[PDB]
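Structure first, then comments.
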Amino acid sequence: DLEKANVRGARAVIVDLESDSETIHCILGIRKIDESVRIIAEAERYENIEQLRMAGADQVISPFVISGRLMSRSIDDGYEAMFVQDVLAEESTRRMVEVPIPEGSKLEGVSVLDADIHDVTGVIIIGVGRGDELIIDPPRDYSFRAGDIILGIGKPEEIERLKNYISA
Amino acid sequence: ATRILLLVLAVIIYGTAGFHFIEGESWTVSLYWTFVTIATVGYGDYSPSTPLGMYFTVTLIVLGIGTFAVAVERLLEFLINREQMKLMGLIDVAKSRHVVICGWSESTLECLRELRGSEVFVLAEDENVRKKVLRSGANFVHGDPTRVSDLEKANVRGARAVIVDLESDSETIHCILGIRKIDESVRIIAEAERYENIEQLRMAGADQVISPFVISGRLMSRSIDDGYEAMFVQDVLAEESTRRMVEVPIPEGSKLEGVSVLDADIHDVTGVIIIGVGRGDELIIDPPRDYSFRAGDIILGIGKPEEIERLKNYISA
Amino acid sequence: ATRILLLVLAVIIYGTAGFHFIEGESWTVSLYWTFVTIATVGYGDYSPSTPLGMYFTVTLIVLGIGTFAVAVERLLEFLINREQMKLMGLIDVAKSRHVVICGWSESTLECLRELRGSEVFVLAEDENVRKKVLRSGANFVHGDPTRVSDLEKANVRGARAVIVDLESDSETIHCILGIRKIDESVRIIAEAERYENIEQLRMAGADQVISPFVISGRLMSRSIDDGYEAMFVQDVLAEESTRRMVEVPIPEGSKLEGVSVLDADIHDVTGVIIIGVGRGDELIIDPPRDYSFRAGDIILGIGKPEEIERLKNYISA
Amino acid sequence: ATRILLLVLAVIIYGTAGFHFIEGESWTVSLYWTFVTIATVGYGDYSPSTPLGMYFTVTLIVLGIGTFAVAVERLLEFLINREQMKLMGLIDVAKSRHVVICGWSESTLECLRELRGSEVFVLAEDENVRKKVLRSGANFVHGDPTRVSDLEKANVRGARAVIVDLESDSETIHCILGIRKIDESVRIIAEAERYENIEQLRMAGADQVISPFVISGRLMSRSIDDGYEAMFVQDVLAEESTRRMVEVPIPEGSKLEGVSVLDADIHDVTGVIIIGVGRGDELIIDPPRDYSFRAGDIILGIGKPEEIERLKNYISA
Amino acid sequence: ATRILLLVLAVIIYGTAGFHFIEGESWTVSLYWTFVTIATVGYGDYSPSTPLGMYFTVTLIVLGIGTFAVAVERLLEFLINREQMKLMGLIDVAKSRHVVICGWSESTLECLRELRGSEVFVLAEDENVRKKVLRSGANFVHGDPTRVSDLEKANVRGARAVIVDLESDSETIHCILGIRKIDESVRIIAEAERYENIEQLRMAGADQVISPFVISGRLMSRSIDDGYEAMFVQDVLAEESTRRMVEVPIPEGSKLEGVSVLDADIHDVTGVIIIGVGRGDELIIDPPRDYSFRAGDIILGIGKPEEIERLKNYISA
Ligand SMILES: [C][C][C][C]N([C][C][C][C])([C][C][C][C])[C]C1=[C][C]=C([C]([O])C2=[C][C]=[C][C]=[C]2)[C]=[C]1
Ligand SMILES: [K+]
Ligand SMILES: [K+]
Ligand SMILES: [K+]
């Protein structure tokens, strides 16, 4: 029945079902059809997160584990959920962005020390990803190459300064 | 209820007025012998030696056994009724620092693994929820959480915080509007399903609105092509595999009071990416170059759990 | 059943017939010793001395422990069976001035806030309805209210008034016909749902028909343009915010017996707009200028709570 | 089970040994003192004089209160488990002349009105059926009546007659086929819903098939024009207002043995219409004139309840 | 649960420190007296003399009745809570060679006719399952078998073999992945429904898949024309009417260690058709001429029970 919905040769296959028991079986049914298509699952419980990666999901999102861990911590202070709601969920003023580095434009081969990425733009640099590997908080001894996806948190007036700082 | 004590006092005054008027002892030793005979002790130091006392002590003993029978019948009936009412959660709540959880879902089950079992109170209405609650170790209170007179049975006026996560997004607004009539200042944490209802929960009075379905609906659509944003949210907020989003409070003194973030230099000497500071119910994300720290500030930053131990010692003095 | 009493009389007569014939003591002292030993008081003044008497006292102690065990066993079995048969509502009703409420809705949950808790008996069948009854302090009688055999279980023959409010109108006409077969004079207050069933509840035998869905059909379709009639019905009949509709009886004599409404002129004296007068199970709304009050008339009027206490003192004797 | 008795015999042998080996009195007075002490009678004529014996007495008192607590715990556990098992079915029928009723409907509620209370064991599966049976006075056995293993719980092997009225005809056939596997001699009375399954219940092993949906299927389709056939069936078989279809056997002797129906002349001397005689598991409707009566033949006749008392005197001697 | 022993020690030290400091006896004698008094024994060799000691004895008596009352109250609370949290599951398994059956169907009801009653623990969630489990002798552990937190409540880490037959097929794969997270060496016997999930149950970690719906699909499509395949499967594997499939090992010695299949000649000396041999976690179906028998090999053969008993005799030395 997954072949009727043309899961073979798609952009990505978003999988979210009524329970985690059907989410694992849907991923295992897609990997019997296409072994290269991108599966974006939705884990319900915390213990079923590593069962979706073994089943073959290329990205596992867990809403009730983030919202579970943000309910128990928002009892006394509640400043950690005020970041996730105002950046990841609503994008009130700041928003999480990911931008690529094209070929040979202002950052090819430079280190992160004299890149000065936080001052001239204003966007907080969380991590730099190279080939499905996110290096959160890259160290000072780290160079930038083409194709590296820079993951940042900033206002929309600052990301357009960042994309101008990345371009040639 | 109260007539049991009346029957106890009636049998006691009957025993004393019989023993004094038959055996001929003073009232102190007659009351002492009455309490010895009623409680079935029988020291025998003041046993009746008269035949009339020997036939009256039979009546006092059978009245004492009837008193014990009626008292234990009322005790066992009250115990069985209170344990049947505590079984299906038809009890009131008399705690004072508890966490009422209106409704039950997987997002409320994950907030029991970071709290205490007997501390929290689940206020739901379904039947299979009550069995699901006790396996996690919480206290089930049967009631309609959208009803105001059934939040008062959960003691929501004297609650530490209230976590609202109901079956639909139309009942989360009704549960919050019911609590904010009972207690204005209690802390309500809510779960918004739709994106359009986030401004309704802040207007109804939720002090912190979480929207787990808006977060996934943006992480699913931006991770179709490459998706490095959904790897950060999963590895930091969800799994805490390498990093953890930690919040540290600044105490008085603290060797960093009044300093700006230029001279603080928290990321370069410790390794924690300072996201924002918690200056008084507003999260100043990316504070400026001349922001001055204050007392009771909550620094919100991400980093390795080794890098928090180099921050929790750098922040205390 | 009562075989506990036969076993207790058997062990008493065994103790007396053993002790009097073994230890050589008279019958009254042996009876006193048996009632001391079985109930475990043990005064020790007439304890045995022969080894046969000692072995007989051991067997009497064994039989007393046994009769205490079977007595507490029968008591615990009866208490458990009763308090589980009282929990789900499989018991009969013994009250004789109570109110039976057939079915359960919000229209009968707003009725229990102006009545007592133990005075009312909800006759329903659904299991989740039963838990809704016990929160409001009422008593739950399990049964189908349409069945005549299960209306006698709620003691509807000697009830004060019966409130019929079922899940449809077809069950409401059948519940009224089931009560009028039992008692032809008990007061039935029924809730009609459709407009076509108002005349059918009165042929079924309902003494009072209250149709809330027809009121809100005439208050929704007439509040679209202006909406001034629905402000009166909400403020006087629903909320009772400023004005309130009251029923004040005329007692014996009471300073207004025989004068007309011209000689009374209640609106200038008190301020209560007299809607109608209840002379003997009828309502003369807007009584004429030559109408005269009688003893036992029910004045129906609206007014403020400070304005109605002036009417009850103007009507007192 | 018997570990309670092991504990009580251990503590009595402990008391006897620790009184004899310490106080040095005889063995029978040590056993007497142990049974006086552990039952909390306390005669005091053999109180411990040695302080080592006094510590032994405190230890024996602690062990006796402990073994009474373990006995009370075991008794409450047994009574709660057996009372909660009994309330929701789950007990095999230990009767020998009972009537099993598989399933429950209104046709098995108008059957209980001519049967006893403890004689009927309803074998059903649903939970709302359980409350309907216990109000009706019968007993409920929880089980699947289509399963052979659950028909043996109701003691269908030694039942008197088994009445089958399940949800549909598909399970009524499977219930008769399950009883006939168990015994081929018990009387099965089954309700057929459809007309085409009347021949299927009789091949399954039903002794009597009653099809009320086919009776009213033809009584509705013949009462559209005139409706006199359904005026007889409702006045004789259903309500029995004026007449009653009665069956009377012919006892031994009885002044009518061997005579033909014309010389017996039952209708014109009594007033009953003789429909047919019950000659050996076969009803001969409208018997011929040369039919001679036999002993044990059941005569089926309609008539007034005064014409049956005139019949049961004319049929007897 | 610890307040009761605290109050018991409090009233014990109150009894000692009142008897010693009012009457004036020694410490051990006052301990003996207060343990005699609180246990309602009452020897009466150390009765109080002064009336102040008499009133102290009355206070000790009423406080001892109070501590017995609160101790029986807490014991009844714990016992009713335990007996209602054991009747409907909600309990942990303490055995460590048991069999856990996740889910409940007719394919696991037949699995209880070849196992013991109280050995197996059926882990399910529905209430209709629970009354079906207890009628068949098994123990019911209420819990979601797809959840890893409720598989540890069934003690699946120390279980002997696990049987997964859940009401869907997506949950059979999920329950195996929950068990293999817990114990990577326990034996999982799963039921596959669809054909494409037999390979998905083995990659999940099931040691033995059983697909009964693939079997019936391959027999319902090959029995239309002649159907001799389904006569062998029903007579050997389902009913064992005349033939029977067995699995016999090769014990130590066994007289055939090393010979070929031609030299053993098992088909001619016993009549048992050799299908395959069990050499080390694989099945060599139809072993060739040059195959050599070893020790511990499981011989799988079909035959009559009068032929298998001569096969177990031939494999002994
Ligand atoms: C046999 C065994 C023993 C038991 N007993 C005795 C009885 C006899 C039958 C003792 C205790 C110990 C455990 C019981 C009892 C107790 C107590 C008493 C007392 O009075 C009382 C109670 C309640 C109210 C009032 C009073 C009474 C009574
Ligand atoms: K005593
Ligand atoms: K007790
Ligand atoms: K006693």
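Using the numbering of Swiss-Prot, the residues shown for chain C are 20-336, in order.
Quick check of the header: electron microscopy, 3.5 Å.
Positions of Cβ are set from backbone N, Cα and C atoms, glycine also.
What Swiss-Prot says about this protein:
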BINDING   C:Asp184, C:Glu210, C:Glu212  Ca(2+) binding site
DOMAIN    C:115-230  domain 'RCK N-terminal'
DOMAIN    C:252-336  domain 'RCK C-terminal'
MUTAGEN   C:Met107 to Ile  Elimination of the 26 kDa product and reduced levels of channel expression
MUTAGEN   C:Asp184 to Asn  At high calcium concentration, mean open time is short and mean closed time is long compared with wild-type
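Shown on the structure are the features that Swiss-Prot records.
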residue  : record               : Cβ contacts under 8 Å, 6 or more apart
C:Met107 : mutagenesis position : C:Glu146, C:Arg149, C:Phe159, C:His161
C:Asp184 : mutagenesis position : C:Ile120, C:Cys121, C:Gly122, C:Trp123, C:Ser124, C:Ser126, C:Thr127, C:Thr191, C:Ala209, C:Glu210
C:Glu212 : Ca(2+) binding site  : C:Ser187, C:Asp188, C:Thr191, C:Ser230, C:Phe232
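Of the chain residues outside the Ca(2+) site list C:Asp184, C:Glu210, C:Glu212, C:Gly122, C:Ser124, C:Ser126, C:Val183, C:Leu185, C:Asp188, C:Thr191, C:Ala209, C:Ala211, C:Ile229, C:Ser230, C:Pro231 have their Cβ within 8 Å of the site's Cβ mean position. Chain D comes within the C-beta cut-off of under 8 angstroms for the following of the recorded positions C:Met107, C:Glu210, C:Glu212: C:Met107.
Per DSSP, the domain 'RCK N-terminal' (C:115-230) is made up of 38 helix, 25 strand, 53 coil. For C:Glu210 (Ca(2+) binding site), other Cβ atoms within 10 Å of its Cβ number 22. For the domain 'RCK C-terminal' (C:252-336), residue counts in helix, strand and coil come to 24 helix, 21 strand, 40 coil, using DSSP. In the three-state DSSP scheme, C:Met107 (mutagenesis position) is classed as coil.
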